[PDB]
Amino acid sequence: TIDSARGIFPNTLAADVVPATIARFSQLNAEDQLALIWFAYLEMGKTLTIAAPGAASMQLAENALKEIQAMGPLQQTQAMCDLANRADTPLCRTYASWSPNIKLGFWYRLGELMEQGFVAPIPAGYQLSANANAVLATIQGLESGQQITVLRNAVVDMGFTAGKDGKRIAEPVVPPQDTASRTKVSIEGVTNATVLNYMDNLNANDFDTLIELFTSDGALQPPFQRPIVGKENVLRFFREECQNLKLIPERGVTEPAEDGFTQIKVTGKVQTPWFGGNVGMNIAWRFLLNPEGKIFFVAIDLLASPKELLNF
Ligand SMILES: CC1=C(/C=C/C(C)=C/C=C/C(C)=C/C=C/C=C(C)/C=C/C=C(C)/C=C/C2=C(C)C(=O)CCC2(C)C)C(C)(C)CCC1=O
Ligand SMILES: [Cl-]
């Protein structure tokens, strides 16, 4: 089953401090949630610059941003608290319809406006609650790759989803990289063509080729999230959330599994277009391939430390 395949390579130590820290953050008072992330954002910006949101994304968030910018200060603060509290409001429903990148670009803009004083800032001299100060301390002790994953997950969690098949807004799909200019990965130990083609197609934004590597019932499990099952949902996820990554796999190991299956573990690094080469996340991929080589299951794990990379 997909759910049992979740257990392959049980030695892999994932960075479960990330969902732990998100769960602590999610307990906090909404104003402290907003202050804490402001605090973390300012500090992090001393050494790491976030890439600008794409034009399409900004256009899609523009109405909502304008609405907030038109509010009085107290209402601005209430609107941001509504998003953090996951209140059911029109703003919260609009926000929930957005892909992660659009939500991130919305908050990018608000951060700039708060820095400039045009959107109500965190109150001057604000002191975090006892629980919130310790949450921030944990965040600031993590590796940058973990730090940025905590911030993304806090952003994505905000807002209010009412319904099963509500509208989904995402950025337009980029055209795949021309075949001529495509790079090929090299992985120590691993010549498996399905793994190599996985990595190379994702790096080229070639989602239609990538999806064809999977079994019809196959699943992909992103870090700290449940498996996404079947070709339509996995392709959806590629198109909405997996554009412009850079996968830098380094080494792997290849083992038999029950029934002519093969299990392969690869470790390496990943860069998100929000940070480019300044943040390299430590990642493992865990593949379960059927006898024909298609992908029945792949898990992508954020690793606890670089000491989890194979043969560090
Ligand atoms: C919120 C907020 C603010 C602002 C906050 C702001 C502006 C925060 C901005 C935060 C940003 C821009 C975070 C970006 C994170 C991106 C990550 C972790 C991507 C990981 C990708 C991975 C691992 C993908 C890997 C993958 C591989 C390898 C596969 O093989 C398959 C695909 C898959 C995707 C799984 C303010 C500052 C205004 C204060 C108030 C406040 O609350
Ligand atoms: Cl990303």
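We number chain A the way Swiss-Prot does; in order, the residues shown are 4-315.
A Cβ is built for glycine as well, from the same backbone N, Cα and C atoms used for every other residue.
Per Swiss-Prot, the feature echinenone binding site maps to 34-44, 80-83, 107-117, 125-129, 151-161, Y201, 245-250, 273-284, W288. The annotation domain 'OCP N-terminal' is assigned in Swiss-Prot to 18-169. According to Swiss-Prot, the experimentally introduced change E34 to A is described as follows: Alters carotenoid specificity, <40% quenching, decreases stability of OCP-R, accelerates OCP-R to OCP-O reversion. Among the mutagenesis results in Swiss-Prot, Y44 to S has the note: Cannot convert to red form (OCP-R), no NPQ. Does not bind to phycobilisomes. The residue drawn here is the original one. Annotation of the published mutagenesis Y44 to F in Swiss-Prot: Acts like wild-type; the original residue is retained in the structure shown. A mutagenesis experiment is reported in Swiss-Prot for this position, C84 to A, and the note states: <40% quenching, decreases stability of OCP-R, accelerates OCP-R to OCP-O reversion. Among the mutagenesis experiments that Swiss-Prot reports, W110 to F is described with the note: Acts like wild-type. Under mutagenesis, Swiss-Prot gives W110 to S with this note: Incomplete conversion to red form (OCP-R), no NPQ. Recorded in Swiss-Prot as a mutagenesis result, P126 to V carries the remark: <40% quenching, decreases stability of OCP-R, accelerates OCP-R to OCP-O reversion. Listed in Swiss-Prot is the mutagenesis experiment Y129 to F, annotated as follows: <40% quenching, decreases stability of OCP-R, accelerates OCP-R to OCP-O reversion. For the mutagenesis of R155 to L, Swiss-Prot gives this note: Able to convert to red form (OCP-R), no NPQ. The structure shown keeps the original residue.
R155 (mutagenesis position) and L250 (echinenone binding site) are 19 Å apart (CA-CA, integer value). Of all the mutagenesis positions listed here (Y44, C84, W110, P126, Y129), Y44 has the Cα closest to the Cα of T152 (echinenone binding site).
Close to ligand 1, meaning a Cβ under 6 Å from one of its atoms, is not one of the recorded positions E34, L116, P126, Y129, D160, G280. When Cβ atoms from all protein chains are considered, those within 10 Å of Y129 (mutagenesis position) total 14, not counting its own. The closest partner of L116 (echinenone binding site) among the mutagenesis positions, by CA position, is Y44; the full candidate set was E34, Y44, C84, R155. Here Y129 (mutagenesis position) is compared against the recorded positions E34, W110, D160, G280, and the shortest C-alpha distance is to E34. Taking the C-alpha atom of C84 (mutagenesis position) as reference, the shortest distance to any of the recorded positions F42, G108, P126 belongs to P126. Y44 (mutagenesis position): 16 other CB atoms within 10 A of its CB, across all protein chains.
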